[PDB]
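Novice: To start, I am sharing the structure in question, which I have written as C-alpha cells.
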Amino acid sequence: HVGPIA
Amino acid sequence: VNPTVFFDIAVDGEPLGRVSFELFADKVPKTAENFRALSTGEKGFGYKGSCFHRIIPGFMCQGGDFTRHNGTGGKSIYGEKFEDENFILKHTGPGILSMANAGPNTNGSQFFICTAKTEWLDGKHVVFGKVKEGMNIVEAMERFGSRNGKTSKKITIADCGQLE
C-alpha cells in the first residue's frame, strides 16, 4: 500500500 | 563525490530517452546508497526492467516495484523496509527524487520523481536526490498516467546504472 498522495 | 545514476526510459519497449539523477549522499547516505545499489543491480535485483505503475500528471511518477509491479512489493539492500534516516531536504520542485512509503520507517525500494512542487510531502517522505538531466523525458513520460494514476501505456526502465 505504498504511495504519496494529494 | 555525490553519486550519479540513471534510467533509460521506454514507452512499450520503444526507447524514449535517458534520465540521470544526483543522489545526495552528503545528506542521506544510507537512503542514497540503497537507490544506487538498486539502479546498478549489484545485489541481484533492481530497477532495470521494472515499470512506473503510478504516474499522476502534475504530481509525480512512481516506480521501484520490481517484485509485485502493482504497488505492493519491492525491497532494499537491507532486506525488506528501513527507517526514516532524516527529514532535512524538501520537495522543492520538479525533478526531486524522494522515497515512497506506507507510513514512517517503511522505506523499501519504491520511489517517485516529482513533476511539480509537492511540499505537503515534506516531513512524511525522505528526499534523497534530484534529476540532473532528462527531466524533459519525464515531461512526455507524464502524459501516460490518468488522474487516478493508471497509465495508458507501459512506462519501463529499459536500462539503468551508475556513471560516477
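Residue numbering for chain B follows Swiss-Prot; the residues present correspond to positions 2-165, in that order.
Cβ coordinates come from backbone N, Cα and C, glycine included.
Feature annotation from Swiss-Prot assigns domain 'PPIase cyclophilin-type' to B:7-163; the stated evidence is sequence analysis. Recorded in Swiss-Prot as a mutagenesis result, B:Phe60 to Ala carries the remark: Loss of ability to stimulate MAPK/ERK phosphorylation. Among the mutagenesis results in Swiss-Prot, B:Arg69 to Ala has the note: No effect on peptidyl-prolyl cis-trans isomerase activity. Reduced interaction with BSG/CD147 and ability to induce leukocyte chemotaxis. The residue drawn here is the original one. According to Swiss-Prot, the experimentally introduced change B:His70 to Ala is described as follows: No effect on peptidyl-prolyl cis-trans isomerase activity. Reduced interaction with BSG/CD147 and ability to induce leukocyte chemotaxis. Looking at Swiss-Prot, you'll find the mutagenesis B:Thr107 to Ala noted as follows: No effect on peptidyl-prolyl cis-trans isomerase activity. Reduced interaction with BSG/CD147 and ability to induce leukocyte chemotaxis. Record note (Swiss-Prot) on the mutagenesis of B:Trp121 to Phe: 75-fold decrease of sensitivity to CsA. Quoted from Swiss-Prot, the note attached to the mutagenesis of B:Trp121 to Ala states: 200-fold decrease of sensitivity to CsA. Reduced ability to stimulate MAPK/ERK phosphorylation. Under its mutagenesis annotations, Swiss-Prot gives B:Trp121 to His the following note: No effect on peptidyl-prolyl cis-trans isomerase activity. What Swiss-Prot says about the mutagenesis result for B:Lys125 to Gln is this: Acetylation-mimetic mutant; no effect on its interaction with TARDBP. Listed in Swiss-Prot is the mutagenesis experiment B:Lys125 to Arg, annotated as follows: Loss of acetylation and interaction with TARDBP. The annotation that Swiss-Prot gives for the mutagenesis experiment B:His126 to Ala reads: Loss of peptidyl-prolyl cis-trans isomerase activity and interaction with HCV NS5A. Loss of ability to stimulate MAPK/ERK phosphorylation.
Could you place these features in context, so I can see how deep they sit and what lies close by?
Specialist: According to DSSP, B:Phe60 (mutagenesis position) sits in a coil region rather than a helix or strand. Just so you know, the Cβ of B:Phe60 (mutagenesis position) picks up 21 other Cβ atoms within 10 Å once every protein chain is counted.
B:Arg69 (mutagenesis position) carries neither a helix nor a strand DSSP state and counts as coil. Sequence-distant contacts of B:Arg69 (mutagenesis position), defined as residues of its own chain at least six apart whose C-beta falls under 8 angstroms from its C-beta, comprise B:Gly75.
With a cut-off of 8 Å between CB atoms and residues at least 6 apart in sequence, the same chain places B:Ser51, B:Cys52, B:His54 near B:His70 (mutagenesis position), listed in sequence order.
All protein chains shown were included, and the count of other CB atoms within 10 Å of the CB of B:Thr107 (mutagenesis position) stands at 17.
Every protein chain shown contributes to the tally, and the Cβ of B:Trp121 (mutagenesis position) ends up with 12 other Cβ atoms within 10 Å.
The secondary structure of B:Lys125 (mutagenesis position), as reduced to three states from DSSP, is coil rather than helix or strand.
Within the same chain, residues at least 6 positions away in sequence whose Cβ sits under 8 Å from that of B:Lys125 (mutagenesis position) are B:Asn102, B:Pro105.
Neighbours of B:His126 (mutagenesis position), defined as other CB atoms within 10 A of its CB across all chains, total 24.
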Novice: At the Cα level, what's the spacing in Å between B:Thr107 (mutagenesis position) and B:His126 (mutagenesis position), rounded?
Specialist: 10
Novice: Let me know the DSSP-derived helix, strand or coil state of B:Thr107 (mutagenesis position), please.
Specialist: coil
Novice: Select from B:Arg69, B:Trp121, B:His126 the mutagenesis positions whose C-beta atom falls under 8 Å of at least one C-beta in chain A, and return them in sequence order or as 'none'.
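Specialist: The answer, in sequence order, is B:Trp121, B:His126.
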